[PDB]
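Following: one structure in structure tokens, then a few remarks.
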Amino acid sequence: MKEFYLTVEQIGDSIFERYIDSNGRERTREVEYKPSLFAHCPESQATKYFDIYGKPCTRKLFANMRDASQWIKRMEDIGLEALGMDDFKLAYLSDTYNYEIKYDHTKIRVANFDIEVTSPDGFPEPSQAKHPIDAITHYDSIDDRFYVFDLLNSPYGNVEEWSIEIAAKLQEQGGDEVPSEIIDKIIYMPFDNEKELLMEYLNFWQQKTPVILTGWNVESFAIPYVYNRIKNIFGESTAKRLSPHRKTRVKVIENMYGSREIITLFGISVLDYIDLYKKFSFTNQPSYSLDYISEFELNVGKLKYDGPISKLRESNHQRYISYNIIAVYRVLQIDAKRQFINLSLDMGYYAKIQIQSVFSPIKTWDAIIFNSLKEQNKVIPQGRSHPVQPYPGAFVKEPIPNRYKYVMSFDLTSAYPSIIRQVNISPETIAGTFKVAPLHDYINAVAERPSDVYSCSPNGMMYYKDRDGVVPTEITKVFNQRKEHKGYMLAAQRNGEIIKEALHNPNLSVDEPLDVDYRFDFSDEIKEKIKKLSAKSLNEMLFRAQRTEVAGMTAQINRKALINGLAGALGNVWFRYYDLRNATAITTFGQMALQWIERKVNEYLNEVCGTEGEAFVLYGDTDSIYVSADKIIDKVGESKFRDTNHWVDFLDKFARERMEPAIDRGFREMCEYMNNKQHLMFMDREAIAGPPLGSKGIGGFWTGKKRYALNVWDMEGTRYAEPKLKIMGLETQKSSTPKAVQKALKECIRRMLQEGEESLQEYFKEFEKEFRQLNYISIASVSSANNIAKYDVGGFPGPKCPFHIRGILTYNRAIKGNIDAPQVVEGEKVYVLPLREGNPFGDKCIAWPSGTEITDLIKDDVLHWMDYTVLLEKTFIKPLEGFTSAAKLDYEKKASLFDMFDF
DNA sequence: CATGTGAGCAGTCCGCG
DNA sequence: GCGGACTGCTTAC
Ligand SMILES: [Ca+2]
Ligand SMILES: [Ca+2]
Ligand SMILES: [Ca+2]
Ligand SMILES: [Ca+2]
Ligand SMILES: [Ca+2]
Ligand SMILES: [Ca+2]
């Protein structure tokens, strides 16, 4: 097989690499890497090395990496550019793997672990590690086994061995319900003392050394705790055995009272699943406990236990160990669905970087561009220092706040990357500048044509048309990958709706789910078979289609983020190719594009409808337009339509057959105007929206910029079995909004858009009558707890103290000297509840760690002093007032002359 | 060590016979 | 109480 790296590190003048050899065996080696960098030399000196602007360079080969670094300093002092890849391990990988890496994940040791630590005096701080580690579960991907290390004797209690028989039993039968599919994969190892446990753990570690290390919060808890605990018991050099090169660095975050730390294990790639999830999932959650996220992703119940976690081991060691095991499995279950490890490995090896550098789009693109240029013997520019400078972005149209009955939306496919490719924006394709007219003059086609030779953006930049740029070249590769996966995602989504439609009439049979590939639209013959399947088989198929769609979502959305990241990186001062000329060339062109196409669409629709000067485009944001379709529907007349799907079909066809071509003509004309390299502005229809035919639903409304809701029947070619709400910016979409208020507000919207005013009014009345019966957690607001210390003045709020921070301080005083009430962690999320006047907490609100029940000693008082009136007003009524005034609708029946009668 | 800008809302402070 | 000014948080692109 072809060889590939696992990890790489620079340690002094040595590169330390772990890799897989030609026989599929894991190997390690230390290489005294001799790097090269480059300097500009005279034209009269012949050479095969040129910088990206075609200037000749000479290669300086160094005896070691220190010499290379030292030379960079001297060049800095002299005043001359030192070119080439200055991160030497990227150069090493590039030299060592001079081909497209094709890796085999079954050879890559992926470890998932978590530890338990009983602590009777508050949270067990990793920096101090003053308590025994009393459980570790460590799953190994190569063995496919859960290695369980169990401490039976501790100064906090001696317990009996864990029972696998009992673990496997249902909870309703006193067991722990450890999933049957992992029971046979558990290797249980009990220990009579911690020193033996830890030593065996370390020996195990040496035999099965993680390449990818993950788990939930392993970076800020598990890893530093294990490191510091081992350090305290055996000494630091023993702790260093967790690194295969015996090297670690300790990062100490001292904030202000007290301190925590991150540990870097050289030769391991740590990908904390919490960080993967945040970066790659595109959710914002009110809590990031594993219980919350597991329920969210997997619909599995919370791991239930009686009493505090500090007492769980002594009172119920059996459950304690089972839950340690299950927690580890849950991360594997989430990854099976989301496939973030796979994504990370894909992106890592594609770029030729340390796998953990997938968290940095700058490192990732720097590597991709370096490798690309190196293949043509080109030499990369030196990184430079730049002051941070704000610069202009997108254009957003101010919408008239209103209800909007029929709406069709369109937006550009991969807008910024497509602009890069169309214009040919790269560091080395800059041809010069031209004198800019006001943007409005370009939008209206009255400015002088910028150039009849070069490819232009209305920011004033010109680019070569007749040569490729590395930025366009490399961004197109990732875009094309993105597009493939998105095709699979949408097919799977369309396939899902076919199955949902068939679930309306399930057959009374015993059959199996069809063996099909969900990434491709079902053939007619598969669709016929589906119409004969049972409910059980159809639901299994619907599950598989949805898992296929999720996998496609992961792959497409993060490749999308990566290419958009390149456009953004051009405006980050730490990016080697930082250049506001290129960053603003993209954004300014975007602004022109949106406003140009708005004009063209208004022109076209006035023409086909026989009118003049009516505004069909009601909103737009960056690269999208929202077209009121009312006059289109009225042109034919609503009476002509047989059902909702008939008008949806009609608008879909109108968009595809009449609008999109007119849009394409408009953008081709714009491409000619700007003399661009290639026409890539593809503005495809997104949503078709309206009320159900014959209903009093209003279809949609806007309250303002970035705030709207649409009743959608077809989305990018997916015709829904049941209409779906597209809501942007409104409180339903905000993680700060209480969970039950999100629900209620969404149902208020659903009723507005699908049913009308009377339906709304009925629901609003019920919700107000029952609000006070909702669970306190379901109606608590959420906020991130940043800069808590700044406003902490003897446990009381300093000046400008934010509401949520004030609540935290209130909580701190109420739990003061409580030996095990959860502490609010800086930067994490909290629930927030307002408090009525005269409460015993002595302030207007309280805040506690999100995803948790508030500690029992103050829970009773919080429940008693909760200000429901304020809570209802702020979180529910005030937003709904915004929705309904915007829609010209009332959520309570207005008083009128009719109130004189008895109806 | 390091993707970007645009924009609304909820909060505090401050003014207000 | 209720605006305007300022800013933090969260989010749509
Ligand atoms: Ca635990
Ligand atoms: Ca788009
Ligand atoms: Ca059927
Ligand atoms: Ca868009
Ligand atoms: Ca699209
Ligand atoms: Ca109490």
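All positions are counted from 1 along the displayed chain.
Placement of Cβ uses the backbone N, Cα and C atoms for every residue, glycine included.
Per Swiss-Prot, the feature Mg(2+) 4 binding site maps to A:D411, A:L412, A:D623. What Swiss-Prot records for A:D411, A:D623 is Mg(2+) 3 binding site. According to Swiss-Prot, the experimentally introduced change A:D621 to A is described as follows: Drastic decrease in the efficiency of incorporation of dGMP. A:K706 to A appears in Swiss-Prot as a mutagenesis experiment; the accompanying note says: Almost complete loss of polymerase activity. For the published mutagenesis A:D714 to A, Swiss-Prot gives the following note: Complete loss of viral replication.
Feature map: Swiss-Prot annotations on the structure.
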residue	record	contacts (Cβ under 8 Å, 6+ apart)
A:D411	Mg(2+) 4 binding site	A:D623, A:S624, A:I625, A:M683, A:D684, A:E686
A:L412	Mg(2+) 4 binding site	A:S418, A:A593, A:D623, A:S624, A:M681, A:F682, A:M683
A:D621	mutagenesis position	A:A394, A:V396, A:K397, A:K705, A:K706
A:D714	mutagenesis position	A:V648, A:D652, A:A687, A:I688, A:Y720
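Within 8 Å of the Cβ centroid of the Mg(2+) 4 site, not counting the listed residues A:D411, A:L412, A:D623, the chain contributes A:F410, A:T413, A:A415, A:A593, A:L594, A:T622, A:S624, A:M683. Using a 10 Å radius centred on the Cβ of A:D623 (Mg(2+) 4 binding site) and all shown protein chains, the other Cβ atoms total 23.
Checked against ligand 2, the recorded positions A:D411, A:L412, A:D621, A:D623, A:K706 give A:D411, A:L412, A:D623 as the ones with a Cβ under 6 Å from it, listed in sequence order. A coil conformation is recorded for A:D623 (Mg(2+) 4 binding site) in the three-state DSSP classification, outside any helix or strand.
In the three-state DSSP scheme, A:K706 (mutagenesis position) is classed as coil.
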